[PDB]
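Student: Can you keep this structure in mind? I'll have questions shortly.
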Amino acid sequence: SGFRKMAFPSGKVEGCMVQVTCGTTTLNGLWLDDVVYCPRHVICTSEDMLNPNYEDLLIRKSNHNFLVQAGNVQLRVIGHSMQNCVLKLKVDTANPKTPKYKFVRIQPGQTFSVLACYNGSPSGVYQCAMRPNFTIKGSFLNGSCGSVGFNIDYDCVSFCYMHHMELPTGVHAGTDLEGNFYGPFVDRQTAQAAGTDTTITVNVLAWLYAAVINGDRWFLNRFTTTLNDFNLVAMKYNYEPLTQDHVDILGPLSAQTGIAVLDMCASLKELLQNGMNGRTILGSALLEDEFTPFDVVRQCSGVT
Ligand SMILES: *CCC(=O)N(c1cc(C(C)(C)C)on1)[C@H](C(=O)Nc1ccc(OC)cc1C)c1cccnc1
């Protein structure tokens, strides 16, 4: 029993984190095969960061202006290119600890593990979700830039997130590993708004299923609801509207608990209109949307 916000084991990723230095700016990079990936803002100085011309800035730099250290091993940089918002640095040595990996652009509502790094050294690992407005509510200080988000599928590391910046509101923005931002953000020091955050309804339902599985059944009621009626309520409360695909993804939890999705929905609707009244569910006084139906199954079936 139990239910925890579990992160994936970080071993496979620990051995790919390096430090990258360009003049006086230092941040994290990811060393896979013989390419180092990092945020292109490493070539910026203090002055450049309000309105940087990344083309003009990168033209002043040669291979030897870049210092890549992995522990006390200094890697020789022999090639450099900019792919959107990442630098790719061609180094002379292929990382001997390169796992099986792929690069994946994830969707809002999906979860991943973050390995927070300073100067190429891991400090901690946490699980979070890509919010519907393409931000993450991370825990990152200065120098965390280049920390990555990842999923593990058996032996295969899927890289989905590189950390680039903090918004003046305290939340976090970054790219996939092809250097495309999640959301409408730019890598310059100007004020930018994320739009409305919403709650990931399919994730809240998945956690309601986790709760029932672990003995917390008080919020289960007699009532039921239609999808259209459930959705009219969800929108009032800034919840994501639920489609047939969502119903399809929850089928296994529906099957395991013997509780129809639309009956679980009816239970959720009542919590929205009545609140928790001081009660908790898996020890939380709020509705949790940072577990996916997959996470819940994986955690409650002991997948390695
Ligand atoms: C790794 C660098 C760093 O810590 N950092 C950063 C990013 C940039 C850009 C990409 C050149 C804007 O400059 N510094 C971020 C960060 O985004 N800092 C920052 C920039 C701008 C504003 O308001 C306009 C506010 C903040 C906090 C960073 C990342 C994580 C934690 N602290 C800072």
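We number chain A the same way Swiss-Prot does; the residues here are 3264-3567, in that order.
Determined by X-ray crystallography, 2.2 Å, according to the entry header.
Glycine residues also receive a Cβ, built from the backbone N, Cα and C atoms like all the rest.
Just lifted these from Swiss-Prot, have a look:
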ACT_SITE  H3304  active site, for 3CL-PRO activity
VARIANT   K3353 to R  In strain: Beta/B.1.351
VARIANT   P3395 to H  In strain: Omicron/BA.1, Omicron/BA.2, Omicron/BA.2.12.1, Omicron/BA.2.75, Omicron/BA.4, Omicron/BA.5, Omicron/BQ.1.1, Omicron/XBB.1.5, Omicron/EG.5.1
ACT_SITE  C3408  active site, nucleophile
VARIANT   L3468 to V  In strain: Zeta/P.2
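I'm curious about the neighbourhood of these features; can you describe it?
Tutor: The Cβ neighbour count for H3304 (active site, for 3CL-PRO activity), using a 10 Å radius and every protein chain shown, is 23.
In the three-state DSSP reading, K3353 (variant position) counts as strand. The 10 Å shell around the Cβ of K3353 (variant position) contains 15 further Cβ atoms across the protein chains shown.
DSSP assigns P3395 (variant position) to coil, not to a helix or a strand. Neighbour density for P3395 (variant position): within 10 A of its CB lie 20 other CB atoms from the protein chains shown.
Mapped onto three states, the DSSP output places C3408 (active site, nucleophile) in coil. Sequence-distant contacts of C3408 (active site, nucleophile), defined as residues of its own chain at least six apart whose C-beta falls under 8 angstroms from its C-beta, comprise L3290, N3291, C3301, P3302, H3304, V3305, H3426, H3427, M3428.
A helical conformation is recorded for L3468 (variant position) in the three-state DSSP classification. Around the Cβ of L3468 (variant position), the number of neighbouring Cβ atoms within 10 Å comes to 26.
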Student: Measuring Cα to Cα, how many angstrom lie between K3353 (variant position) and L3468 (variant position)?
Tutor: 45
Student: Could you measure between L3468 (variant position) and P3395 (variant position) for me? Cα positions, answer in whole angstrom.
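Tutor: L3468 (variant position) and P3395 (variant position) have their Cα atoms 16 Å apart.
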Student: Please check the recorded positions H3304, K3353, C3408 against ligand 1 and give me the ones with CB under 6 A, sequence order.
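Tutor: The qualifying recorded positions are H3304, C3408.
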